[PDB]
Amino acid sequence: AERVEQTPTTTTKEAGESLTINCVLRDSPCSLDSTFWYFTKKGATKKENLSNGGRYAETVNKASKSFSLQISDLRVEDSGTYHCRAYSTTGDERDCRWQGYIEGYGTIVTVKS
Amino acid sequence: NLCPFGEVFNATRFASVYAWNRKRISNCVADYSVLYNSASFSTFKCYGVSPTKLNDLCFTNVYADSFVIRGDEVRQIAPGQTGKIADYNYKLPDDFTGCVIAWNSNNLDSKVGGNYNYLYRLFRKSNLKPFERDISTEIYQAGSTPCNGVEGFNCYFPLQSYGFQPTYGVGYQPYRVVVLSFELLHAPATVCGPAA
Ligand SMILES: *[C@@H]1O[C@H](CO[C@@H]2O[C@@H](C)[C@@H](O)[C@@H](O)[C@@H]2O)[C@@H](O[C@@H]2O[C@H](CO)[C@@H](O)[C@H](O)[C@H]2NC(C)=O)[C@H](O)[C@H]1NC(C)=O
């Protein structure tokens, strides 16, 4: 039940294309107070922070508890696992008992050619 | 001189959830903020305290509990939850004060043949009490007919292996979990964040 649903689980693209990843906090009494994205390079285990800037656009709709990442002009070196993180930090909606964060299961991205 | 959280978070092998491990932490300083800010965790959920306040607080005792479950069970490590993990394996009390921390450990804990070393309890006659531990392996009598310590019709070995394989869906992959309980008892408070 209470989870961050991340779509798609996997995509293949050609380089020069772009890709959107969508996360929603489902079955939660908690508000979406803040969001963060990370990238694991194919073959690495270190999670790299991704900022809003350059080829990365990060959006949030707090009311529907959704957030997205759009990557513009995909490269082969963009191939890897993308994670989204949802923060609930006010913990003052009546039935919301936690402060902290939960992530989706990730998106495995394959960029070709 | 700093708390040995390293011994818990980075242990080579974790416990099965039914045989969950506990380290009693005392007489030390702990930078909770470097844990909370680390990119390595996928769950960091604090009940009855804010994660960004922990560096500022002191406690009598911190318990660091640790085990492996599958990713889609991580939500059952919370006060007031139901399901086979919360009911039969590891139960938190309603008034829990602590953080639940989890990360994907597919790279450490899954094996090509299946890792048979991580189990969970699938059957029990009653729900665990908060922080109770059951490591018994008696055949579970599901029906009216007596088992006499023999697996059989409605007579089940009570532990199931996760059998983690690296090719499983991420909901079926192994997650390492650490639960930090912050205990405040009549004693004076030896376990501090740096800023306290
Ligand atoms: C648990 O381990 C990580 C990783 O540590 C390094 O790699 C290990 C395989 C081993 O070689 C360790 O001795 C290494 O330190 C710890 O993260 C490191 O923390 C230190 C601070 O002491 C820091 O300088 C490094 O930047 C961190 N390294 C990485 C790769 O992040 C982590 O702190 C340990 N967790 C706990 C709670 O103790």
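Easy rule for this one: first residue shown is 1, then count along the chain.
Structure method, as recorded: X-ray crystallography, 1.9 Å.
Here the Cβ of each residue, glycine as well, is placed from N, Cα and C on the backbone.
According to Swiss-Prot, the natural variant B:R13 to K (Swiss-Prot position 346) carries this note: In strain: Mu/B.1.621. Swiss-Prot gives this note for the natural variant B:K84 to T (Swiss-Prot position 417): In strain: Gamma/P.1. Swiss-Prot lists B:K111 to T (Swiss-Prot position 444) among its natural variants, and the accompanying note reads: In strain: Omicron/BQ.1.1. Here the residue is the original one, but Swiss-Prot notes a natural variant at this spot, B:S144 to N (Swiss-Prot position 477): In strain: 20A.EU2, Iota/B.1.526, Omicron/BA.1, Omicron/BA.2, Omicron/BA.2.12.1, Omicron/BA.2.75, Omicron/BA.4, Omicron/BA.5, Omicron/BQ.1.1, Omicron/XBB.1.5, Omicron/EG.5.1. The note that Swiss-Prot attaches to the natural variant B:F157 to S (Swiss-Prot position 490) is: In strain: Lambda/C.37, Omicron/BQ.1.1, Omicron/XBB.1.5, Omicron/EG.5.1. According to Swiss-Prot, the mutagenesis experiment B:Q160 to N (Swiss-Prot position 493) carries the annotation: Reduced host ACE2-binding affinity in vitro.
Features as recorded by Swiss-Prot, highlighted on the structure.
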residue : record               : Cβ contacts under 8 Å, 6 or more apart
B:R13   : variant position     : B:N117
B:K84   : variant position     : B:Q76, B:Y120, B:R121, B:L122
B:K111  : variant position     : B:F164, B:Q165, B:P166
B:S144  : variant position     : B:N154
B:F157  : variant position     : B:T137, B:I139, B:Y140, B:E151
B:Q160  : mutagenesis position : B:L119, B:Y120, B:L122
Please report the three-state DSSP label of B:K84 (variant position).
helix
